[PDB]
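Asks: Here you go, one structure.
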Protein chains: 2
Amino acid sequence: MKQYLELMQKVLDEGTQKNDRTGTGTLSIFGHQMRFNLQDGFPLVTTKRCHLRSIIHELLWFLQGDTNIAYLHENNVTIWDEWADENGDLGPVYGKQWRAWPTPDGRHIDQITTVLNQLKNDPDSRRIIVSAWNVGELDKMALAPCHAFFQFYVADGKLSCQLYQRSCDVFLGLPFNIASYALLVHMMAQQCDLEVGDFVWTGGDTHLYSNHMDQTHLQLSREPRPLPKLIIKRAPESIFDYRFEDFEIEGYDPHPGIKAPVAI
Amino acid sequence: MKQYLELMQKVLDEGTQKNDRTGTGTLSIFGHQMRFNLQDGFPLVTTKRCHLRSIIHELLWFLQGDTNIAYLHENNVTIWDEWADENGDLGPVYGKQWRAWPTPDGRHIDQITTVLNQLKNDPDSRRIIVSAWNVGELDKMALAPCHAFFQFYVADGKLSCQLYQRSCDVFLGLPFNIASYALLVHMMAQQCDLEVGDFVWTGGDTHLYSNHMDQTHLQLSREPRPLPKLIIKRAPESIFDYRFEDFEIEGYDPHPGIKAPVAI
Ligand SMILES: C#CCN(Cc1ccc2[nH]c(N)nc(=O)c2c1)c1ccc(C(=O)N[C@@H](CCC(=O)O)C(=O)O)cc1
Ligand SMILES: C#CCN(Cc1ccc2[nH]c(N)nc(=O)c2c1)c1ccc(C(=O)N[C@@H](CCC(=O)O)C(=O)O)cc1
Ligand SMILES: *c1cc(=O)[nH]c(=O)n1[C@H]1C[C@H](O)[C@@H](COP(=O)(O)O)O1
Ligand SMILES: *c1cc(=O)[nH]c(=O)n1[C@H]1C[C@H](O)[C@@H](COP(=O)(O)O)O1
């Protein structure tokens, strides 16, 4: 896509060589913002072939409050294996924080149904937020949240969402992170009888790993194809009731897929 | 200031009419980003005289880990008066969360000490964050954090910071928060012997209150002047020890005044 490709060029043009914990080394920039009107089409990259199967399963799983990868395995999704323990646990990552953020006085807050009650009763608050950034449990998480915090907005009967990504693997992670939040926005908008608006991505440390420059120049030598279209074949009684098969992607004709190694 | 004036017009040009919680009405935009190179001058707005004693005390107030307006009144800062209770309390707002995030198991996490430690021992970290968005104690706050989450980044011996602002009063709050965060950056740079970098500002609900229309018009018609220079008279033995008297600004000759009411 237009936006992602210009971001990729920005990191190359303006990036600085930094060392990272994985020991790989990146080219990185700090702070970037991009916007996608979900009315133009579903933001799934076309310059490389993506797999919706795994984006959809990881999203169903977070909505479930699940943080053990077995579900992921039942479905042939291995994106998280590298970080699970012997039991398949990741610790209290995304799904846990989303659905049961632990308070100091022994409560758990379900952030997802709270955002849904606001959308329904005061679509105008300035506090329609879900955070995965639980400071108190960061130490128990297999990896700290990359997509850390997000806020919903309703203006002309359209639902928008701005995500704050503290850490971004531009090559492997981003295409996946954008496809995922876009699916979410469609999910919520369908629950609320609203139209989809814009998806705003905002980044912290936005980088390209060292072992990814070749794949980066190869991708960049390509012209984006028209954006795919998302179709939902049902309106479930709740956002927690969606099924993998309720979704169809129409008109996706991507350029060939490009392989790159994930960093540690 | 230029980026600052430019956002004021964007709001007038594209803002959506919203019914506010305060019941005041607003012109709003969702998702905005601006960047200030700290090497170019201290970002205090010049299109209106800004009063720095209150910017200074509020921040020293936050780093002390205080939620009582007592300290502030002793320094004549009246800013948080309409929100505190009868004991002068705000609940577990900013200062509290920076300094003593309460885990679910009794303990406290000192996010400013964790940050200083990181800047010193692991400057390449993609996790140098301070979050005031403790979902677990929102209920207990006089008002939910506006300036909600921030991240530090070290690149060529320079120190950058990105703030995520979920709600912004463009006329009244914006200039304040901008100076506040430009100020911490210099304090951390000094205490870490780093160069100042960029201060990146990202907001969510970015708005103009209906009763700030005259003040805005007035403002938009004045010419930005050159940015002051920030001077730190002494080098405290810790970020916990700065003081009103430690900071001097030179080169500031702002335009006269503008008085506007605050939204309750
Ligand atoms: C983000 C995210 C969710 N997740 C989690 C996840 C966990 C840790 C991370 N660590 C690093 N260094 N980069 C990440 O993007 C990353 C992503 C993913 C994990 C792996 C792949 C990956 O290997 N994928 C594809 C290639 C296609 C692509 O790069 O989309 C593959 O099938 O090889 C994608 C997403
Ligand atoms: C953000 C923030 C911190 N705070 C907190 C704060 C809390 C609630 C809010 N409520 C609303 N509706 N808008 C805000 O900007 C706002 C700001 C501030 C509060 C008041 C002023 C203010 O009235 N300023 C005047 C004169 C103040 C003076 O005498 O110095 C001015 O034009 O500066 C500034 C900052
Ligand atoms: C995290 C997972 C995901 O959702 N998206 C991301 O891009 N990643 C990336 C960013 C970075 O390369 C890494 C995490 O490492 P760190 O916590 O920043 O050290 O995975
Ligand atoms: C919050 C305080 C701050 O430091 N910055 C500000 O800009 N404000 C503002 C924004 C908004 O108008 C109001 C808070 O209201 P809400 O919680 O967003 O409804 O004060």
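Yeah, the Cβs are placed from backbone N, Cα and C, and that goes for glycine too.
Here's the feature list from Swiss-Prot:
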BINDING   B:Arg21, B:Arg126, B:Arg127, B:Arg166, B:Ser167, B:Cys168, B:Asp169, B:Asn177, B:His207, B:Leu208, B:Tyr209  dUMP binding site
MUTAGEN   B:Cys50 to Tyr  Shows 0.2% of wild-type catalytic activity, but substrate affinity is not affected
BINDING   B:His51, B:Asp169, B:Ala263  (6R)-5,10-methylene-5,6,7,8-tetrahydrofolate binding site
MUTAGEN   B:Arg126 to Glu  Shows 2000-fold decrease in catalytic activity and 600-fold decrease in affinity for dUMP
ACT_SITE  B:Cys146  active site, nucleophile
MUTAGEN   B:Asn177 to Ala  Shows 200-fold decrease in catalytic activity, 20-fold decrease in affinity for dUMP, and 10-fold decrease in affinity for mTHF
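What's the neighbourhood like for each of these?
Replies: In the three-state DSSP classification, B:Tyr209 (dUMP binding site) falls within a strand. With a 10 A radius on its CB, B:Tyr209 (dUMP binding site) counts 22 other CB atoms from all the protein chains.
The number of other CB atoms found within 10 A of the CB of B:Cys50 (mutagenesis position), across every protein chain shown, is 20.
In this view, B:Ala263 ((6R)-5,10-methylene-5,6,7,8-tetrahydrofolate binding site) is surrounded by 20 other Cβ atoms within 10 Å of its Cβ, with every protein chain counted.
Neighbour density for B:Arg126 (mutagenesis position): within 10 A of its CB lie 23 other CB atoms from the protein chains shown.
Counting only same-chain residues six or more apart in sequence, the Cβ atoms lying under 8 angstroms from the Cβ of B:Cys146 (active site, nucleophile) belong to B:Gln165, B:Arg166, B:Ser167, B:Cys168, B:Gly173, B:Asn177.
For the recorded site, B:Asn177 (mutagenesis position), the DSSP three-state label reads helix.
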Asks: Under 6 Å from ligand 4 by C-beta, which of these recorded positions make it: B:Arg21, B:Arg126, B:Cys146, B:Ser167, B:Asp169, B:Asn177? Sequence order, please.
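Replies: Close enough to ligand 4 are B:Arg21, B:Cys146, B:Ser167, B:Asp169, B:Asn177.
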Asks: Pick from B:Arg21, B:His51: which of these binding-site residues has the biggest number of other Cβ atoms within 10 Å of its Cβ?
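Replies: Per the Cβ count within 10 Å, the most buried is B:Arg21.
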Asks: Of B:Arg126, B:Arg127, B:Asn177, B:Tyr209, listed here as recorded positions, which sit with their C-beta under 8 angstroms from a C-beta of chain A?
Replies: B:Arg126, B:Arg127
Asks: Give me the CA-CA distance between B:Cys50 (mutagenesis position) and B:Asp169 (dUMP binding site), in Å, as a whole number.
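Replies: Cα-Cα, rounded: 16 Å.
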Asks: In terms of Cα spacing, which of the recorded positions B:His51, B:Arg126, B:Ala263 are within 10 angstroms of B:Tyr209 (dUMP binding site)?
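Replies: B:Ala263, listed in sequence order.
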Asks: Would you mind sorting out which of B:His51, B:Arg126, B:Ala263 (the recorded positions) have a C-alpha within 10 A of the one on B:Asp169 (dUMP binding site)?
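Replies: If one measures from the Cα of B:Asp169 (dUMP binding site), the recorded positions that come within 10 Å are B:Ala263.
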Asks: Give me the CA-CA distance between B:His51 ((6R)-5,10-methylene-5,6,7,8-tetrahydrofolate binding site) and B:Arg126 (mutagenesis position), in Å, as a whole number.
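Replies: B:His51 ((6R)-5,10-methylene-5,6,7,8-tetrahydrofolate binding site) and B:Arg126 (mutagenesis position) have their Cα atoms 34 Å apart.
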